[PDB]
Amino acid sequence: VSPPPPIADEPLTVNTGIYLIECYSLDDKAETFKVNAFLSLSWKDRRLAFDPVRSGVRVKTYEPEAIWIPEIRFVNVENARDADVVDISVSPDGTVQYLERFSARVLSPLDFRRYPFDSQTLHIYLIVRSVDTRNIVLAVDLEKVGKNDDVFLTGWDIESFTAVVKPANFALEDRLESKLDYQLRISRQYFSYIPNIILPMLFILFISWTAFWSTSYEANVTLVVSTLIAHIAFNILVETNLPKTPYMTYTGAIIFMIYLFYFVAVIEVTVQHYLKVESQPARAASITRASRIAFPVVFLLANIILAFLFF
Amino acid sequence: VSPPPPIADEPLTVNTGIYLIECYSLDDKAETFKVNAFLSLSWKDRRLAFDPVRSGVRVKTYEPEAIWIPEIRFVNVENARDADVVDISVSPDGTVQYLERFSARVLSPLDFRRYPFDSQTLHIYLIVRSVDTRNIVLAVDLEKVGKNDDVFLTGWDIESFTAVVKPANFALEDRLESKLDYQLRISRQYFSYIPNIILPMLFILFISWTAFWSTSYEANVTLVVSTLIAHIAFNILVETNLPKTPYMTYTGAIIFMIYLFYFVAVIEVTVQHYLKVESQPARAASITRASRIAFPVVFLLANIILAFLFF
Amino acid sequence: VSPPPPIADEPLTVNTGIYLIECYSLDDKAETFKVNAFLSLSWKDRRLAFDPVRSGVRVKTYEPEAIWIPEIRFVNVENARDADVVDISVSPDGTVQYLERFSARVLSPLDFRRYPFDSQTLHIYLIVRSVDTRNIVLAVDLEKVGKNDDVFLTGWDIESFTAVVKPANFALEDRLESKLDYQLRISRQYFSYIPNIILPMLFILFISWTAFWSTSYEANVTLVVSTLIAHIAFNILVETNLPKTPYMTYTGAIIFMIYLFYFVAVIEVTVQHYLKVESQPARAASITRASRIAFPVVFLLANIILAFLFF
Amino acid sequence: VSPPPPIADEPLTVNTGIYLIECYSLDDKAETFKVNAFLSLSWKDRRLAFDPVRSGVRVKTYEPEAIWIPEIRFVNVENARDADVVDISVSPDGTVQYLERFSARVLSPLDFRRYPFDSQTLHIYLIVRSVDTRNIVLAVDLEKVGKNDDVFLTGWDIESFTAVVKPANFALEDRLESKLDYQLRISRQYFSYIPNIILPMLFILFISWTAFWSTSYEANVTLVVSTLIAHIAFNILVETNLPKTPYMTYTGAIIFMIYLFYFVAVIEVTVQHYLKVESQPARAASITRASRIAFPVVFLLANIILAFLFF
Amino acid sequence: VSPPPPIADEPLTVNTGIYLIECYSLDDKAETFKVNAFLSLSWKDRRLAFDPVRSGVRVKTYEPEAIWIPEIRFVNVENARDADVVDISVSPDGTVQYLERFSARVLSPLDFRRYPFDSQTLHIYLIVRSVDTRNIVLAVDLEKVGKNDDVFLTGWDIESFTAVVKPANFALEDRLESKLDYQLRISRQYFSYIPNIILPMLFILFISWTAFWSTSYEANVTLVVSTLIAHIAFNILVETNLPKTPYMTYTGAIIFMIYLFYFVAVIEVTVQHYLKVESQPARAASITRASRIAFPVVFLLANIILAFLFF
Ligand SMILES: [Cl-]
Ligand SMILES: [Cl-]
Ligand SMILES: [Cl-]
Ligand SMILES: [Cl-]
Ligand SMILES: [Cl-]
Ligand code: NA
Ligand code: NA
Ligand code: NA
Ligand code: NA
């Protein structure tokens, strides 16, 4: 078994199609996702042509090892791909129709800058190395590129599954490569993040600000230190769900900024008490009275600025 | 080996039956469950017929590769479903009786809206792609569809295992597909949720309300902030056992609402102290006196409204 | 290859023997355990009989695929059995001696009612489906059922490994089935639970009771709320090591009851302070004096009652 | 393929050699470790004797299935027969030189009594069951038993890799078994345990003892209760890294003992306050003055005793 | 199939080349990383030579088992290397061009001394054991050693992928071995460590130092003990991301040192109160006044010293 010869010097066009059956396990930390799909290949092998009449059939079936199959590989698969062939059909002129059912753990990077409001473009790269006799080029048969209606990704909205029709042509180890880009467009379902992380995080911060309506140092220290600890718990919880990025994520920025607010509240609480002990509650009163407006205003403005910078 | 010819233009009916041997590992976060079962296939292959009077043997045994077997696949499976063929029996008439023992990690979505009081309908979809020569259609032999009595799914009650008898016949990639729906009806054993999460969560909330019977700001801040922290621990613990949903779960709603109660208890505690310092304990006394009745009443009513909206 | 014919209409007796090599990974949450053992099968195949004299040898070695081997399957195994044939020997008269080395992740339910003082009966069910020519029945050769002396289970005491000699006989999907029951009797090593969970849990509760020798509301609130939080930590830690049961476990009951003791100490602490503020320390003194004896006595009685109900 | 004939009643000697390439993943909880090594087997098969002149080669090479290979099995593994034959060399006399690369998850119990100062003796047991025709006995070729210099075990010091030269010959299920014991001697690198667990644990305990220089009940309750909670965190963290033992580990004993110190510190703090309220600060003063010396002294002695009992 | 004979007594040179397709899962605790790459082998087999003109084809293709392939094996790999042969090409002169696509979990130790500012040199060791007929030696074809532009390692910067050109030739078990060192140079992206661990850790420490501007013992005990607990949380969080080293890591040193600062702050807070009670607030005032300057200064000095010692 060896590649089909070119009539002229033409390259061999393998028509591809990925049809998603299942989407699952989008792992944020690992930047991987698992897929269950149909891979369809179609090419011209003249050596396998036949006359419909003298055969008694309009189409012929084959076993994988009986005929030449192009070595289509996945560029970005974590766990060594396992594939079982479902059908091989040969039409009169020698057109092969390959159909396999595969499943792989695809590794595609994610952009966490707008987390948890972010949207992602997942990739599946098909590749084919050209052989000694002739060159192999990939093409997309848009007719066999889809995803079923049932397909759901847990915690994500599946927008589209398209393929970049023009393959990327290049050389690797003095050999011609044909690479294709299948793109899964998804957007994160941020709903749950609101009552589970964002709102509890805001509540504990507002609770900390009640120290602005209290003259009790011992109570203020308990209010501010306690809420700060609860904020550390939320910070830790958030950072366990995410990988370590070389940039600031939106949630990350908000969380980091809230530390500054706790820190300044501590300073204020400290200052107010210090002045009170030094017998000048009048200066302490005015700093506390300002704080009651200042913190909410500055917090709100800081957030407006951040949202602007990030969106 | 190739499909049996139709006498007429008729499609081939493959009779299916799934008999559950074991149910295990219902993972809520992943929305998967593992199964260990018997798959039985039965169809008409005229090429394998024989006379019963002359043959001597009433039933003929075969090895898988010796005869044509229809490619029955599972739609919603994760881990490759290993299959061990246990027996192949041919009727003298030509009827085939296939029996395999399989095991798979099945991926079926779950509805967490009523958690931990929810009930689920797990699916196992069988599929068969039609071949070149003739079309294949699936059917249910209710006689070979069951589950053994021993079958238990840890933390769940197994209600029923039925199959939707009418297959979903549709065209995919210019070929006809026959899909069958086996349904496992299960309901969650909520018992453990009561003394482990629900009651401790209520106790800490009631402990927080004792601040309505004390004039000590320092003690009230310790009561309300501490219990609030313990409530965050329960919230975190609960949300780790569940996937991120684009909707509110029942437990989620209760938990979120309790934050509002803590927040308002802080405001009250703050107000009471502020008035006390301002030398008007009379207004503070009446706000506190109201709070005792108000809090339990409103909490109770709120719960009734929520349980109503959810059930 | 097909089953040996009955001289008469008699069923075929397959003699089974399991010798445990290793026991490991008893997973409480999953209710599974892993095993490494020898499986021995022995049956009469008349077709391979011989005369010890003319054949030249009294023993005859064989390869698996060369002769008919009965399809002995494991019922309750999660991880798809992988079997290595170590030896196949044929006696002159035609008796076969099969010996395989297997390893499986066995799924067997556990009774957590007396946890961590519980004892368990783990099961390994061998099964054999009868074929169309003749019926197959299982039997135990007590001579080949054991476990080596080195066999240990981490955190458990291995009491006995016996097999129920009389096999179950039943019909499944119109064919006869022979199931056996191998039983591994184990008891939990509760030792570590005493200084790691039980004693720290008791200490924090006794620490909570020192509030009965204090008139300081602010100190009492700190004592009772703090220890209650530490009790939540122990509760959470315990419930992570166990699956969600539809019943109350012993540890579970004790833990749940201790919440009531915290709750009532809060009420007491609240009452004492309230009376003190209302200028009646005499009533408060007598309530606190009573609590000093009541709390320990009631706790002790409650425990005796529980231990009685559970053991 | 069948075993070599005994030229006389003599058993067959298979010479073994394990050469460690990699050591990794010593899992304390599971009591397992993973290994990557060379297994070398060498025995005499006279049936494979040849003439270097006639066959035109000084050494013959073979494929595994072409010749008889003794079934050498690993006793204490979970690994499930992973490997690759690197070479098979047969010299003219019939000496076979088998060399395979293997990797396994060996399961060997650990002694946690002196943790984290403990040393362990890991085992790899090779076994061979004797066949029908003749008996097989194992032997160690000390020349082929080693470990490369690069071999490192994360968090452990590798002392020696020797093999017990005399095999353990015994009877199992009516056949002769030859067992070999390869021993990996390792000692735990306790360094990290000092600044991560031991010193922070001592610091929080000493912090608790400052309550012996304070007359403030509210401050003492905060000191002792808080540090006790931090001690629970360390206890939990430690017990997650260890399996549940039926004995007391060194760390376990220290940790358990520190609970008694917290408990008695609470009693003291309680007593001191009670006396103060009762208007006898003189008795309280003498109890607190004693406590300062008492606690350090007793703690120190208790530790001298434990280190003595354990080492 | 056997090794090609030397014209002279010369050793056989196998030219190697590793071309990284993907880098993923650098596990700090396990000291492993996963790789997806091309392995290219090239050697001279005179037995496969032929005429370019008379033969008619310039290059001839072969299947793996048809020709002799040198047994090139990876030293430091965990999961069995999965090899998919992509192409085998023979030059007319008899040179072979092997190209496989492999993926492995590589075990390479890491230096945590400068964590999280550390840089690592990952290794991939290729090895070849010489055979009985002739010796095999490895060499690097720098032309086929690279990594694609897309290659990214999450949380790391990929510096370079070079190979040490001179093989390490040594004797192991009487046969000669040729080992090659491919080196992946990477540096850790420390960015995220700054707002997630380092800055929150500094903030809580500065918050603890406000006790130097307070005379309230009860508030100081709450400030210092609370922040100390938050520091333990950060310590625990950090040590879960790292393996147990026999040395001090940079972060480890900083973290350990901060415990000393908390401890001395406790002593100060204790001293100040003790003096206040003893009616000497003048000595207490001067100790706190000194502490206000000493703590920040000594902290700043100590850090400079540490960074010096570590960088
Ligand atoms: Cl392919
Ligand atoms: Cl099938
Ligand atoms: Cl079997
Ligand atoms: Cl072997
Ligand atoms: Cl190779
Ligand atoms: Na082919
Ligand atoms: Na407090
Ligand atoms: Na063999
Ligand atoms: Na070969």
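Chain D uses Swiss-Prot numbers throughout; the residues present, in order, are 47-357.
Every residue gets a Cβ built from N, Cα and C, even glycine.
In Swiss-Prot, the entry for mutagenesis D:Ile244 to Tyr states: Marked gain of function, with a ten-fold shift of the proton dose-response curve towards lower concentrations. The structure shown retains the original residue. Where Swiss-Prot documents D:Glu264 to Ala as a mutagenesis experiment, the accompanying text is: Decreases cation selectivity. Decreases the binding affinity of TEA and TBA. Nearly abolishes block by Cd(2+). According to Swiss-Prot, the mutagenesis experiment D:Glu264 to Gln or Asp carries this note: Decreases binding affinity of TBA. Quoted from Swiss-Prot, the note attached to the mutagenesis of D:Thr268 to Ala states: Increases the binding affinity of TBA. Weakens block by Cd(2+). Quoted from Swiss-Prot for the published mutagenesis D:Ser272 to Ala: Increases the binding affinity of TBA. Here the residue is the original one, while Swiss-Prot reports the published mutagenesis D:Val284 to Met with the comment Displays an increased sensitivity to propofol but not to desflurane. For the mutagenesis of D:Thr297 to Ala, Swiss-Prot gives this note: Marked gain of function, with a ten-fold shift of the proton dose-response curve towards lower concentrations. Also shows slower apparent rate constants for activation and deactivation. Displays an increased sensitivity to propofol but a decreased sensitivity to desflurane. The structure shown keeps the original residue.
When the neighbouring Cβ atoms lying within 10 Å are counted for each of the mutagenesis positions (D:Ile244, D:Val284), the highest count belongs to D:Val284. Contact with chain C, taken as any Cβ pair under 8 Å, is found for the mutagenesis positions D:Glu264, D:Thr268 out of D:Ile244, D:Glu264, D:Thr268, D:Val284, D:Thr297. Summarising the environment of D:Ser272 (mutagenesis position), the number of other Cβ atoms within 10 Å of its Cβ, over all protein chains shown, is 22.
Under 8 Å, Cβ to Cβ, and six or more positions away along its own chain, D:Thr297 (mutagenesis position) finds D:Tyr161, D:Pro162, D:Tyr239, D:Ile243, D:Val284, D:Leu288.
Straight-line distance linking the Cα atoms of D:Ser272 (mutagenesis position) and D:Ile244 (mutagenesis position), rounded to a whole number, equals 18 Å. Chain E has a C-beta under 8 angstroms from the C-beta of D:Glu264, taken from the mutagenesis positions D:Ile244, D:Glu264, D:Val284, D:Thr297. Separation of the C-alpha atoms of D:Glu264 (mutagenesis position) and D:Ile244 (mutagenesis position): 28 Å, rounded to the nearest whole number. In this structure, D:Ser272 (mutagenesis position) is part of a helix by DSSP.
Here D:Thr268 (mutagenesis position) is positioned 23 angstrom away from D:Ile244 (mutagenesis position), judged by their C-alpha atoms.
A simple way to gauge crowding: the CB of D:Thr268 (mutagenesis position) has 25 other CB atoms within 10 angstroms, across all the protein chains here.
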